[PDB]
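Some notes on the structure that comes next.
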Amino acid sequence: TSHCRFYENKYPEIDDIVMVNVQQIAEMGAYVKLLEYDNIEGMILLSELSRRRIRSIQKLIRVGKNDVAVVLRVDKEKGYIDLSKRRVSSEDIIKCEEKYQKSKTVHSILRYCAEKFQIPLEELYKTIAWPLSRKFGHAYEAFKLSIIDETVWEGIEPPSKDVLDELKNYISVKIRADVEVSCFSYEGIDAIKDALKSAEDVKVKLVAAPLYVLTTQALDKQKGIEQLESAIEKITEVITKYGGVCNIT
Amino acid sequence: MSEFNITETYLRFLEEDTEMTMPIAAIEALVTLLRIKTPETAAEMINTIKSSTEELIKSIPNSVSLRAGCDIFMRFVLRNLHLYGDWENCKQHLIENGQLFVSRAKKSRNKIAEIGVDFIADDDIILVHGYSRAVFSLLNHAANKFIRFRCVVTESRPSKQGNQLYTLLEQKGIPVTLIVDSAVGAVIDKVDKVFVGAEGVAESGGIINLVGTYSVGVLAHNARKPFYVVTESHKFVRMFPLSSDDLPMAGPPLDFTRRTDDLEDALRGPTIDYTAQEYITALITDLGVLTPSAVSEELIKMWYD
Amino acid sequence: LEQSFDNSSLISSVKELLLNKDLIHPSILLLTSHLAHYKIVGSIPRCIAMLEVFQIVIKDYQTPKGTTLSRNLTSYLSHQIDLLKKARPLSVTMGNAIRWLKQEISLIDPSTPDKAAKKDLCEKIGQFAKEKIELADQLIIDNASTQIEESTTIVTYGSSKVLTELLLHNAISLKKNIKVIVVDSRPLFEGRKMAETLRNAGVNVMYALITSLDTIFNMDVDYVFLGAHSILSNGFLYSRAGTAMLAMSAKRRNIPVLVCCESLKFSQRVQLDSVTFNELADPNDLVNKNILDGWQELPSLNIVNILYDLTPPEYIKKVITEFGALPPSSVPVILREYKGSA
C-alpha cells in the first residue's frame, strides 16, 4: 500500500546489483534494508565494508544515507541475506542508481494514484509490471513513450481510469522583466512591434506605453539566463535604429 | 534437535564436572551452538547468537562472569570471521579453530600455575578469599613444588565458599586456618601477601567477584601489602562502573522493606563488589603477569574500533 | 621574589602594532578583539571561531604573480596566527587543527586554477569539524547518558564546552529527572552562561561560588562532571583555574568524578606541576572609586590571575571520549592509535 514488490521474486536473486542504506552498526556490520523491497532487510559484515578498519567516528557519519551494493548469498526463506558493496565497480553507481532513480520517480506517481485514489499500491503496480518491466526495461522510459505510444495503455486493462489521467498531468519557470520603454519618438511603435515579433516567438505582457512585464520561461532555471540577456540585447539594438529610448531593469 | 538456550544443551554439562567453571561453560555452549546449528549464511549466524546470548543474560541475570563469556565470544567470532574468507571456508575455518577453548581455556589454570610460581615465595602467609579456582591450582602447584609457605582462608559470606577451601587444601596437606572476614583488620599486619580472583575484569581493572574483596583490598592498601589477584585471559567484560556500584542482583544496596513472615535478612545487601585500579597492584593472565594499566589497554585494544 | 613566579615569562602585555607588509585580514583582528578585551570562549568555541575566520580568509586568496598557492598561504595564514599570539597563546584545540591545515597546504600541487581551490579545501575543512567536533560530540551523548540515572545530581565547573549539550539531552531529549550544580569563580563568570541556558531550558539549576563549595557537598550529591582544555601525557587535566579543588574534594568525599573530553583535546606534551606552563591575563581584572588601585607603582604589591591548572589523574575516576570511556592513566595509548591515525 505504501511500497511493494518490484520484479515478482521474494528475494533479490544471486548477483543482482541493489541499493541499501546503512541503519546502525554495533559489532556485526550494518543492519541495512533492501531499498527495492523497502520493508525487507539484509545485512553486511565488517570486512565487506571499506577495507581500512573503519573507526567509530568514521562509522557514525554513514548511517541513514544510502549507497549501491550487490548480494553475495540469499536465504530462500529467511530474509537474512549477505550484502556486498566492497566488490562493486564504480559503473554500478551509474548503472543501478539511475535505474533505481528511474524507479524512484514511478514511486512518486504510483502513490497518489494508489492512496489518494484509496486502493493498495501493489494491485495497480502488478497490472503494470509483467507487460512493461518484463517485456522490456521498466516502465518510466515507457511512461515517456506511453504519452505518445498508446499501444501500452491498451496493452493492459485499466482497472481504474483516474490513473490514466493522473499520469499525463504530472510528467506531461518565469523570469520577470519590467523593461521600461521610455521613448520620445515617431517610429517607436514599429520598433516595439519588431521587438515583440522576436522575443515572444516567452510570456510578454503590455502594462502601458512605457512599462512591459515579460516573464521569460527557463528550463534549467539557468537556461533563461541566455534568454533574458538576449532579449535585452535585442531591445538595445532596436531603439537606436528608429529614434526613441528604451531602458531595461 | 536442540535449542542450546537454557538446559537442552547448557545445563547438561554443568552437572558433569565442577572443574569447568561458568564462563567457559557458556563458551563451550556457544561454540557448539553454531557447530551443529550452522545455517550456511553469515547473516543469521550472528543473529542466532544475538538472540541466544541476550536470553542467556536473561536466563541468569546475576552471574555476570557469564556476561564476560557472552562478551568475548562475539569478540572471538568477529576476528575469526575476519581474515576474509567470504564465509566459504569461514564455516569450516571457524570450527577448525572450533574446540580451541576446550583445549586452551581449560589449560588456562595450569598455565597460571606455570607462571604464578614466583609470587608465593619462601614463608609467605597467604590471605585468600572466595573460591577462585585458579588460585587453588596455583596452590596445587605450590604443594607439588614443595615450596614453603602457610595459608589463611577468610569467609565468603553469604556464599559459604571459605568452608570449602579449608576442607579442600587441608587434605592436600597445608597448614591453614579459616578466619572470619570480620577479623581481617586485626590480623592483616602479620599477613604479607593476599590472593583473590575476579569473576570479570572491568575497564580500569575490576574485581567484580564477591561481597568484600574491596573491603579486604582497602585493608591491604593501608597495610601496604602487594594486593595480587589471580585470573586468566578470558575473564574480561566491558561492564564498568564509576563508583563501587555495579548492576546489583535485583535492588539497591540499601533496602528498607520489611520482613513479611520469615524472609532472609543477611541477604538484603549486595553480593558483588567492585575494586578499581587503585587497590590492586598486579594480576596474572595466560599472556603473563600484567600491570593494572596494561589490563586497561588490552581491554580497549580490540574494543574500540 | 622567593618563588619568582611573577618572573615566569609565559606572557607579556605587549600591544600596538602598525605593520602593513602583510595584507592583514580585518575580520581576524575582530577575533582577537573579541578574545583579549573580554574572553567569550571555551576551547572548542575557539576551535569553531578559529575555523570561522579561516573559511573566510582563504576565500580571499590574493595569490601574487610569481608564487604558488602552496608557497604563499604557509606564510600568509601563519603571519595572522601571530596576531592571535599577541592576544592569547594557543591551545591544543588551536594546535592540532592548524598543523593538520599545514598538511593540506603542502599536499596540493601547481595545478589548481584557484576556482577549484575552494571546494577541495572548503568541504574538507568543513568535514573536519563535521567529524572531529560535531559527530564526535554525538558519541559523547549516548555514552554519558547510559552512565547517568534519573533523579540524580551533576556538579559542573565553569562554562562547559560539550556537556552543556549532554545536559540538554538528559533533561529535555530524555526527560529523566536531574538537578544541576554550576559553580564558577571570580573573575571569569562564564558559568553564568550555563546558568542562563539550562534554566532557559527549564531544569533544576543551583548556582554556586567556589568559596562556598563545602555545603554543596554536604547535601545529596554525586556525578561530578568537568569541562577540559587539554589532557597531559600522564593523565593530568590541564583545564580552567579552580578545577582541582572540587576534584580533590569530591574524590576525598568518595563520590566519582569524570571529565567530559575528546580525542582532539589530547596532547603529546607532559608535565606534572601547575605553575610551570600557564598564561596570565591582565591583572587589572581582579579589582572590580574602587577598593584598591595601584598594583603598579606601589611597593610590594602584585596581582596574579592563574588561568590554567593541572589536576592529578588519581582524582579523576573515568575519562570519557568519543570513542568511549577509559581510566585516566590509559590516556596516551590513543596518541599512537587514533590521533594522527584514525
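Since chain A takes its numbers from Swiss-Prot, the residues it shows come out as 3-174, 182-210, 218-265.
Looking at the header, which is where the method is noted, we find electron microscopy, 4.6 Å.
Just so it is clear, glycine is given a Cβ too, placed from its N, Cα and C backbone atoms.
Residues or ranges marked as domain 'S1 motif' in Swiss-Prot: A:17-88.
Quoting Swiss-Prot on the mutagenesis of A:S52 to A: Inhibits derepression of GCN4 expression in amino acid, purine, and glucose-starved cells. Around the Cβ of A:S52 (mutagenesis position), a 10 Å sphere holds 12 further Cβ atoms from the protein chains shown.
Per Swiss-Prot, mutagenesis A:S52 to D is noted as: Weakly impairs derepression of GCN4 expression in amino acid-starved cells.
Quoting Swiss-Prot on the mutagenesis of A:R64 to A: Alters the binding mode to the eIF2B complex; when associated with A-87. Under the DSSP three-state reduction, A:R64 (mutagenesis position) is assigned to helix.
Secondary structure from DSSP puts A:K87 (mutagenesis position) in coil. Less than 8 angstroms from the CB of A:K87 (mutagenesis position) sit A:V22, A:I46, A:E50, A:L51, A:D69, A:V70, A:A71, A:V72, each of them six or more residues away in the same chain. Recorded in Swiss-Prot as a mutagenesis result, A:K87 to A carries the remark: Alters the binding mode to the eIF2B complex; when associated with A-64.
In Swiss-Prot, a mutagenesis experiment is listed as A:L205 to E, annotated with the note Abolishes binding to the eIF2 complex alpha subunit GCD11. A sphere of 10 angstroms centred on the C-beta of A:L205 (mutagenesis position) encloses 14 other C-beta atoms.
Cβ environment of A:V220 (mutagenesis position): A:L205, A:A208, A:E209, A:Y228, A:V229, A:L230 lie under 8 Å away, each six or more residues apart in the same chain. According to Swiss-Prot, the mutagenesis experiment A:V220 to E carries the annotation: Abolishes binding to the eIF2 complex alpha subunit GCD11. Does not affect its interaction with CDC123.
Geometry remark: A:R64 (mutagenesis position) versus A:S52 (mutagenesis position), CA distance 12 Å. In the three-state DSSP scheme, A:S52 (mutagenesis position) falls into the coil class. According to DSSP, A:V220 (mutagenesis position) is assigned to a strand segment.
Counting Cβ atoms from all protein chains shown, A:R64 (mutagenesis position) has 16 others lying within 10 Å of its own Cβ.
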